[PDB]
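Worksheet for the structure shown next.
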Amino acid sequence: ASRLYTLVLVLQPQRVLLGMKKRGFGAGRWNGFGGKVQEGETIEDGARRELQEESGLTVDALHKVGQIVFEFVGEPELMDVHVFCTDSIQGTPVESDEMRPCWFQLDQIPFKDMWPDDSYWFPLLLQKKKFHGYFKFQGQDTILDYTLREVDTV
Ligand SMILES: CNc1ncnc2c1ncn2[C@H]1C[C@H](O)[C@@H](COP(=O)(O)O)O1
């Protein structure tokens, strides 16, 4: 049993857009844009919607770059996070109730202030390799187990 989530990384040649999460889950950490996938929308539509809701950005097209399953010790449901990237955004990022956007250079990504797993799979993201990840967490800071493999289709 798992719940679908989306995650969107606005990746441009020399920079990436991240949102400081202001309230709730993953608060105080930089991350891509996303959330729960709703009933009546595709995974890609939920990703575009969550990008719009959190950053005010529309996009020409999104591409599937990976799937990461997260297990939290004690919680029965897994988080099945579908990851997306994009280059051509439309408009300028604006602050929402959830997210404060900010550009970062690719060698200045604040992994110390992000979900610890990001360290592991970002390199594949930057290399444009598709991937399947799994991370078993104890609380929000400790990875107990993980797997990570290159794939051909997500
Ligand atoms: C647990 N480790 C993790 N590493 C990277 N991204 C994560 C994550 N756990 C959740 N996320 C992402 C998936 C969604 O885009 C968002 C959670 O949605 P929410 O902020 O609406 O609760 O954060």
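Numbering, chain A: per Swiss-Prot, residues 3-156 in sequence.
Determination method: X-ray crystallography, 2.5 Å.
Backbone N, Cα and C atoms are what each Cβ position is placed from, and that goes for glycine too.
The local packing around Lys23 (N(6)-methyl-AMP binding site), expressed as other Cβ atoms within 10 Å of its Cβ over all shown chains, amounts to 20. If you look up Swiss-Prot, you'll see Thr8, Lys23, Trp117, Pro118, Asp119, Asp120 marked as N(6)-methyl-AMP binding site.
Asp120 (N(6)-methyl-AMP binding site) counts 20 other C-beta atoms within 10 Å of its own C-beta, drawing on all protein chains shown. Look at Swiss-Prot and you will find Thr8, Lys23, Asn33, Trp117, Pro118, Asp119, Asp120 tagged as O(6)-methyl-dGMP binding site.
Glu52 (Mg(2+) 2 binding site): 24 other CB atoms within 10 A of its CB, across all protein chains. The secondary structure of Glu52 (Mg(2+) 2 binding site), as reduced to three states from DSSP, is helical. The 8-oxo-ATP binding site annotation in Swiss-Prot covers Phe27, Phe35, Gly36, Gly37, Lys38, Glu52, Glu56, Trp117, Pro118, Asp119, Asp120 and rests on experimental evidence.
Taking a C-beta cut-off of under 8 angstroms and a sequence separation of 6 or more, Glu55 (Mg(2+) 2 binding site) has the following same-chain neighbours: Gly37, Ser98, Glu100. Positions annotated as Mg(2+) 2 binding site by Swiss-Prot: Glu52, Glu55.
Here the residue is the original one, while Swiss-Prot reports the published mutagenesis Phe27 to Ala with the comment Reduces 2-oxo-dATPase and 8-oxo-dGTPase activities. The DSSP secondary structure for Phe27 (mutagenesis position) is coil. Long-range C-beta contacts of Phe27 (mutagenesis position), restricted to its own chain and to partners at least six residues apart, with a cutoff below 8 Å, are absent.
Mutagenesis annotation in Swiss-Prot: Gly36 to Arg, described as Reduces activity by 97%; the structure shown retains the original residue. Secondary structure at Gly36 (mutagenesis position), taken from DSSP and collapsed to helix, strand or coil, is strand.
Quoted from Swiss-Prot, the note on the mutagenesis of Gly37 to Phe is: Loss of activity.
If you take the C-beta of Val39 (mutagenesis position) and look for same-chain residues 6 or more apart in sequence within under 8 angstroms, you find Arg5, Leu6, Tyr7, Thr8, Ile45, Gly48, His84. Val39 to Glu appears in Swiss-Prot as a mutagenesis experiment; the accompanying note says: Loss of activity.
According to DSSP, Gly42 (mutagenesis position) sits in a coil region rather than a helix or strand. Record note (Swiss-Prot) on the mutagenesis of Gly42 to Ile: Reduces activity by 60%.
One mutagenesis experiment catalogued in Swiss-Prot, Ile45 to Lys, is accompanied by this note: Loss of activity.
Here Swiss-Prot describes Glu56 to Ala as a published mutagenesis experiment; the accompanying note says: Loss of ability to prevent DNA damage. Expected to cause loss of enzyme activity. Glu56 (mutagenesis position): 25 other CB atoms within 10 A of its CB, across all protein chains.
Recorded in Swiss-Prot as a mutagenesis result, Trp117 to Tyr carries the remark: Enhances 2-oxo-dATPase activity and greatly reduces 8-oxo-dGTPase activity. According to its DSSP assignment, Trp117 (mutagenesis position) is coil. Taking Cβ-Cβ distances under 8 Å and a sequence gap of 6 or more within the same chain, the neighbours of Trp117 (mutagenesis position) are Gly28, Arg31, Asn33, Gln142.
Note on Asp119 (mutagenesis position): other Cβ atoms within 10 Å of its Cβ, all shown chains, come to 19. Quoted from Swiss-Prot, the note on the mutagenesis of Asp119 to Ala or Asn is: Loss of 2-oxo-dATPase activity, reduces 8-oxo-dGTPase activity.
Here the residue is the original one, but Swiss-Prot notes a mutagenesis experiment at this spot, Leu150 to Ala: Reduces 2-oxo-dATPase and 8-oxo-dGTPase activities and increases thermolability. Taking a C-beta cut-off of under 8 Å and a sequence gap of six or more, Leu150 (mutagenesis position) has these contacts in its own chain: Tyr122, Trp123, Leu126, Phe133, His134, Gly135, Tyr136. In the three-state DSSP reading, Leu150 (mutagenesis position) counts as strand.
Here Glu52 (Mg(2+) 2 binding site) is positioned 13 angstrom away from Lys23 (N(6)-methyl-AMP binding site), judged by their C-alpha atoms. Taking a Cβ distance under 6 Å to any atom of ligand 1 as the criterion, the recorded positions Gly42, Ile45, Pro118, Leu150 reduce to none.
Nearest neighbour of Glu56 (mutagenesis position) by Cα distance, taken over the recorded positions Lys38, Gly42, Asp119, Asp120: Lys38.
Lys38 (8-oxo-ATP binding site) sits 9 Å from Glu52 (Mg(2+) 2 binding site), taking the C-alpha atoms as the reference points. In this structure, the recorded positions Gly36, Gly37, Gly42, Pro118 were compared by how many other Cβ atoms lie within 10 Å of their Cβ, and the smallest count belongs to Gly42.
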